[PDB]
Amino acid sequence: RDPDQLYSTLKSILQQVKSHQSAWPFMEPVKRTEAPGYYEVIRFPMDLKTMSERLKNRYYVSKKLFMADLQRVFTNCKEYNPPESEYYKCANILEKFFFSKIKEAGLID
Ligand SMILES: COc1cccc2onc(N)c12
């Protein structure tokens, strides 16, 4: 069940990330109205709702595709927001959590 092993593992990892107390800024797409100039600077927006959909839609056929999207959630945030903002802080906390979980799961060697 090599496809469903991957799916299972990713779903677990994604749920844990979504349940984390620092995930709240990333739960839905950034709104243009709340972020002036966001979509002019961030070319590939990503969020955890979209990732959930992608997962359900069987898009994440490799660990690399999953990693790229979730990494993008953090890097987008860090480019856009000031370094001591609450959003920037949440990104790094959640990113630390993400790297531990992917290492825990044996997704990167
Ligand atoms: C509440 O989410 C936001 C609102 C406005 C700007 C944002 O940048 N990164 C975010 N996660 C974000």
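Residue numbering in chain A adheres to Swiss-Prot, whereby the residues present occupy positions 723-831 in order.
In case you wondered, yes, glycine gets a Cβ from its N, Cα and C as well.
Annotated domain 'Bromo' per Swiss-Prot: 723-827, in sequence order, evidence recorded as sequence analysis.
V752 (mutagenesis position) carries neither a helix nor a strand DSSP state and counts as coil. Around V752 (mutagenesis position), taking its Cβ as the centre, 19 other Cβ atoms fall within 10 Å, counting all chains. One entry in Swiss-Prot concerns the mutagenesis experiment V752 to A. Its note says: Reduced acetyl-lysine binding.
According to DSSP, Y760 (mutagenesis position) is assigned to a helical segment. Long-range Cβ neighbours of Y760 (mutagenesis position) (same chain, at least 6 residues apart, Cβ-Cβ under 8 Å): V752, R754, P767, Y802. In Swiss-Prot, the entry for mutagenesis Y760 to A states: Reduced acetyl-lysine binding. The structure shown retains the original residue.
According to Swiss-Prot, the mutagenesis experiment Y802 to A carries the annotation: Reduced acetyl-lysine binding. The Cβ neighbour count for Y802 (mutagenesis position), using a 10 Å radius over every protein chain in view, is 16.
For the mutagenesis result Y809 to A, the note given in Swiss-Prot is Complete loss of acetyl-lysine binding. A helical conformation is recorded for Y809 (mutagenesis position) in the three-state DSSP classification.
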